[PDB]
Amino acid sequence: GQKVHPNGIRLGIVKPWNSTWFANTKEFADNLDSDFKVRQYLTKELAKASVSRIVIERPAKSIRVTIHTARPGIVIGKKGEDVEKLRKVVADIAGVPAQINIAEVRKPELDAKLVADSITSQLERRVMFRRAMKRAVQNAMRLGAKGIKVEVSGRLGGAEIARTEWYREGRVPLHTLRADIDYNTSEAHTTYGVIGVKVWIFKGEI
Amino acid sequence: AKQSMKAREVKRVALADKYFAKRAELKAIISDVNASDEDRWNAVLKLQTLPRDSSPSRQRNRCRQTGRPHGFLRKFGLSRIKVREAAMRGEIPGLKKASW
Amino acid sequence: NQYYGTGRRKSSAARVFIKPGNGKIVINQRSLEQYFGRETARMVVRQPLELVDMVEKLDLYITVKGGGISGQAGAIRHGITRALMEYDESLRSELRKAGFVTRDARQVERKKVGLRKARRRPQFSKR
Amino acid sequence: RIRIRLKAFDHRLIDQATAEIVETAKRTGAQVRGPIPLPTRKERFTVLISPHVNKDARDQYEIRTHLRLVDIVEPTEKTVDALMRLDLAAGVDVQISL
Amino acid sequence: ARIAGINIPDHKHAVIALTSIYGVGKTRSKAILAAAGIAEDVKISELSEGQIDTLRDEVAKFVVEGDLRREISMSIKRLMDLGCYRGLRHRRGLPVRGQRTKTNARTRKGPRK
Amino acid sequence: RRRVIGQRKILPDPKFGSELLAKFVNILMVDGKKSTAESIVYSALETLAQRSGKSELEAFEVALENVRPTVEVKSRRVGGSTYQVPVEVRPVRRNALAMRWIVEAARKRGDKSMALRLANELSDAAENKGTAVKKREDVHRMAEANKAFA
RNA sequence: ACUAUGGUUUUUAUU
RNA sequence: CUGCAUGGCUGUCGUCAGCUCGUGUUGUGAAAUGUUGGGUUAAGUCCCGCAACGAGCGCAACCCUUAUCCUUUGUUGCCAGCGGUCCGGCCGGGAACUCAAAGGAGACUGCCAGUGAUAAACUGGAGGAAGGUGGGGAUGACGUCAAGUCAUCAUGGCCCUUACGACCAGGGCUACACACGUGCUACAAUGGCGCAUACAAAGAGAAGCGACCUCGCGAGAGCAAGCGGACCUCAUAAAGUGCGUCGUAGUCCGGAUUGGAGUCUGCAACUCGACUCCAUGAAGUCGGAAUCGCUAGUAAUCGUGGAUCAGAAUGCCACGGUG
């Protein structure tokens, strides 16, 4: 059996957490639930915003979010009023006044979340996944990768077959902690299953 | 987990804003032992034996993402079967896999 | 002139002080002859003091806290040694040859998961 | 004269936060009282890897927590105003009560 | 043998010498002595020194043997034909405080072959 | 099959002048109870006080000269057959075997108390008869019924 | 190295 | 309902050394050569060699912890010097030291001697706090068992929906035609009990831990300090030692069974709860064919916490003592 998330396993390399907030243990379940309340709404509303990562931060009676997108022009607009709307509604579920920081992605087709979008959206469009995946792999090795694996799972092309398919390029370490692999997992669902995808990107050792 | 269960759990948070003012004091009044074979609540006892979700029993924290009845841990504020997802997503501050 | 030595064993710690000129043998304000009156480790504190002949030439003071009594004794042997090897640098090599100057490595192990009694494994005979 | 209670989940964070508080405190007080390190707090956990099966398999996790106090020895209150006009390292909690 | 009552032990501790004969409890077996100035130490085997020949009526003036049995059977005096829980569980040799009969039941019926 | 180790060297006691006291307190020792070991150590020399001889400083170590180990039996399997061989005791371990045989009756006999069991058995020391002697006497049978080994 | 010795384990699913 | 229809998620051999790609050679090919052999290793590890030359993944290391010296420093932990001063880390203070935190250094088979292929490496030696894998822990390649989960989530099919729903008053899941596994205590004298007393670690603690003090044979209840963390409380750790005492007695032991009387939670405890105090009391004197765990602070074996939670664990996890 396969085990442990290929990036979540590396948090032990003294990495920071996806939200930083302080509260005494008797209110910890609700202070954590407030964190899910914002992360689940922001990810649901950024599902088609070309976003690669989201980080939350919750200072004392405050919330400060940092989101990375390849296309900030579909998150900001109207002299900043179209994001002033997003600021209004996140404060409505956070219960605190908000700040919203939008970072712009360069080389987005080298980032595991946006490389995964490039195949997940085309798998929903019933595109020939072996071609679409081969291009996504070679394009990553063109743009800045040193090794990559993209791996598809279940109902391959709607057929009565499970297994996995990938075709790996370059080098991708498995158990070397200086390797810093960029990772993502997605689902395309359609009407006949879940139709999953996984991706591992290697850029060089730390 | 049942939709009629969370309905009761949500109404229990609004109960905390209407019951602990005076009805929790009426529950103390009808639980008193000091008087014997004399009436003082004869018409209002059925007006206090009806409320029941105000009992300390029959409560569990439950999972706020799966409604799971058991598996809670006060140190995490999270149901045990959802910790391994959160700890890989980085969603709990200070938590790390180490061994020692 | 006062001399000092640290000593450690099984998470316990000893602070030992030595002075020239005959006198006391103190441990937590008590006598070193009497604090280890029956203790199985009662010679462990003596081995380095015998090597100069005790209670005839120097003065000894000890403070110890926490853990076991055989622990505190084995910590004291290093604490005495660390002061005595500066009080007599002609003994510094004698204490290396006796091994009393090396750090105690007998640290306690911790309970394993799937096991109940430290590292005794729960038994299994058949399927 | 006041302590500035600084809390974090990381040592190099709580120190690089301290590094601008002691720099502010020199801009608003000429000198500082210097370090207070504290014993670092740590908790361990043994978590089940299976939802219902395999009772003898538990994985070993930590939560480590950091605290600092700074301690201000100038009674001039010029640092406790500037502390609330300061860009500080991210992921910490700061409190003051005279 | 059989000097303190119906039970056979030869040499027995004086503060429990009246146990296992149906008439005295563990604390009563020591209290019965101090009301008569009788020694609470050294094991006894014979009717010497007044140590137990002084205790014959002080035991018998209370519920003993079948009279003790009849008193601890007051629990079922309204259940001597009505079988409701305790009734049937006493009209036959049966448990009344729960029994995990699938183990630990030899003691209820007789020893294993 | 590849872990290689040795033996821990031990010093004679400053009072008793012998290396026996440095090891024998770890023999018959159980549950970490070394103060019970330091409380039964040669305690039979009081139940043997009329049969002790001169100098109680050596009056237990002299018994090893009558425990007199000569051979130890090893039993191993080669192919399907288990075999047994009596081999002569080794130059330091001969003393360890005497130290093991001297406590064979210390609990496993009806005399009651360790000291009385041990004094009775230290008085069967010359002939070695009846109970608690099997491991001392029946090992010798194999070395007198066969003197042609390889 | 060679104990003196023993017969027998329902069926089926990566297309 | 179907995880032998699935995504996701998690075991096991094993942390075993193994799984592959490019190129050159071989064979019709499957495939081999490589990756086998030799010396060596913890090891496809490190040396050597030969039609094989190199590379990728696993393996060593990077993650976690701890052991030492050197230097500077510190809270509510510490107390060598110094001021105050009954003398008290108490006040002032110090950061010497236990400890704590940071800064720096240290280990490399580097050095000696054999062995061996003048290699790698082992064993021994020297120096060192540490030595050959420093001690003790994450980490699971490519495979096997179609392992397990439709019982988290998601989902194709199948089924119930004038229901098997879930609202409410309530059952059963602690029912035994018979044995084993697990946990555990006694049969003890190398013991047990009472009384005294030596030496603790770790952790939890705002409808909590609850002190002093009071009441209640006691469980528990009341007055009520402090604490949200090195504050104040759970809480004087028990084995160990010392005196007394037992002395094969089916035992002061050990209490299945069991009756009463109190305590506590709850809308409600009898069944199938916990705690306490009385009175009543069987077995157990040694164990069949057989079986299990540890290589060192380990096996032994007694103490102390944590989670869950209205109320109740002997199961789960965690830390000391002797050894």
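Chain F is numbered as in Swiss-Prot; the shown residues are, in order, 3-152.
Header says: electron microscopy, 9.0 Å.
Every residue gets a Cβ built from N, Cα and C, even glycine.
Lifted from Swiss-Prot, the feature list:
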| type | residues | note |
| --- | --- | --- |
| MUTAGEN | F:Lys36 to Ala or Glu | Defective in ribosome assembly |
| MUTAGEN | F:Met116 to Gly | Significantly decreases affinity for its own mRNA |
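Across the mutagenesis positions listed here (F:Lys36, F:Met116), the residue whose Cβ sits among the most other Cβ atoms within 10 Å is F:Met116. Rounded to a whole value, the Cα-Cα separation of F:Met116 (mutagenesis position) and F:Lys36 (mutagenesis position) is 15 Å. According to DSSP, F:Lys36 (mutagenesis position) sits within a helical segment.
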